[PDB]
Amino acid sequence: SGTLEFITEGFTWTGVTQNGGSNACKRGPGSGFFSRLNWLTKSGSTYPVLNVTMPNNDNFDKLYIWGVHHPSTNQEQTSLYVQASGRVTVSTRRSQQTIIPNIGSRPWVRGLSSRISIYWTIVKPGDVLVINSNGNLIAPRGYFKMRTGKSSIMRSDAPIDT
Amino acid sequence: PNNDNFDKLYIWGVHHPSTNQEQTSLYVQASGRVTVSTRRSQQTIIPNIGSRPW
Ligand SMILES: *[C@@H]1O[C@H](CO[C@H]2O[C@@H](C)[C@@H](O)[C@@H](O)[C@@H]2O)[C@@H](O[C@@H]2O[C@H](CO)[C@@H](O[C@@H]3O[C@H](CO[C@H]4O[C@H](CO)[C@@H](O)[C@H](O)[C@@H]4O)[C@@H](O)[C@H](O[C@H]4O[C@H](CO)[C@@H](O)[C@H](O)[C@@H]4O)[C@@H]3O)[C@H](O)[C@H]2NC(C)=O)[C@H](O)[C@H]1NC(C)=O
Ligand SMILES: *[C@@H]1O[C@H](CO)[C@@H](O[C@@H]2O[C@H](CO)[C@@H](O[C@@H]3O[C@H](CO)[C@@H](O)[C@H](O[C@H]4O[C@H](CO)[C@@H](O)[C@H](O)[C@@H]4O)[C@@H]3O)[C@H](O)[C@H]2NC(C)=O)[C@H](O)[C@H]1NC(C)=O
Ligand SMILES: *[C@@H]1O[C@H](CO)[C@@H](O[C@@H]2O[C@H](CO)[C@@H](O[C@@H]3O[C@H](CO)[C@@H](O)[C@H](O[C@H]4O[C@H](CO)[C@@H](O)[C@H](O)[C@@H]4O)[C@@H]3O)[C@H](O)[C@H]2NC(C)=O)[C@H](O)[C@H]1NC(C)=O
């Protein structure tokens, strides 16, 4: 693609807290999170079933980056999302993905046994993005513009010069 | 059984209802299952209820 250009969209998440950060990702002195990801926790006693739709009406492809949260315990899972088994379903006209989070521990890193699985979805012009979840969703704040062209990546330690 | 001297290609499918009421209205039990196996392999698909865009 050769670009990180991010377009922030208007996703409206109701009955659910946004912006939730952690100690393992820090911005400034306080807690923080992935800048392009929105971590949603419950509000009150309830985390509602979320059904939302984001149409792509533009003439270019959209790349949405999202995630799924894996708690290291049932007490964390339920403490955050209410229902003890979460679900995330991301579908367009041409495809769908359904991920059901893995509770339990995988070996510690950065002080946490809980992780995130990252997934991407491409939305073509005239197609809509649809997002549906009962819990365990790290939502997109928008998309990345997709370009076609000569850009690439290379692994090197060589210094750069003028 | 395939008793012939040539390979057979079987095409089949799984039905995804847009509702539990359609699923149960059609198939009785609210969670369906399909398992297709030969000696050398197997596939097991459990249908996705719910809506994908019209
Ligand atoms: C990453 O880049 C995004 C896209 O912009 C650009 O990309 C970069 C790399 C460069 O190439 C730039 O030259 C290029 O423009 C940034 O998104 C931008 O964010 C700003 C600030 O929030 C948005 O400004 C607002 O635009 C509103 C509508 O604009 C219309 O036209 C644009 C431009 O083509 C379209 O994208 C839109 O869809 C609209 O059709 C406008 O109404 C707003 O005015 C109101 O708000 C201001 C306060 O911000 C207020 O003063 C005023 O009274 C109004 O109430 C506002 O101007 C801008 O739309 C948006 N650009 C795009 C292309 O989406 C993004 O910020 C950047 N990321 C970071 C973190 O820097
Ligand atoms: C299945 O087995 C695995 C391995 O035994 C287990 O996961 C492991 O959990 C332990 C802790 O229970 C992890 O060890 C950590 O190491 C860090 C780094 O130094 C420590 O800081 C951690 O200890 C903290 O908490 C302790 C208890 O209060 C304090 O004594 C300590 O000072 C710290 O505050 C912690 O011990 C270990 O890293 C993982 N295993 C792996 C391979 O990473 C898991 O819990 C077991 N699951 C079940 C179902 O029992
Ligand atoms: C999660 O959200 C999605 C999107 O909101 C939703 O799926 C959508 O269902 C609507 C209808 O409920 C679909 O829109 C259809 O568009 C056709 C084509 O023109 C209409 O003909 C359909 O309307 C018929 O039925 C209506 C109700 O009686 C009548 O008013 C109308 O005249 C027609 O008879 C229908 O509105 C839409 O296409 C999908 N979404 C997408 C992206 O395709 C889904 O139901 C939501 N799920 C949950 C759990 O709530």
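Using the numbering of Swiss-Prot, the residues shown for chain A are 131-292, in order.
Per the header of the entry, the method used was X-ray crystallography, 2.8 Å.
Just so it is clear, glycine is given a Cβ too, placed from its N, Cα and C backbone atoms.
In Swiss-Prot this protein carries:
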- A:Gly234 to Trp: In strain: Isolate MA20C, Isolate MA20, Isolate MA12 (VARIANT)
| message | Return the count of C-beta atoms lying within 10 angstroms of the C-beta of A:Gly234 (variant position), excluding that atom itself. | response | 13
| request: Look up A:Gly234 (variant position) in the DSSP assignment and report helix, strand or coil. | output: coil
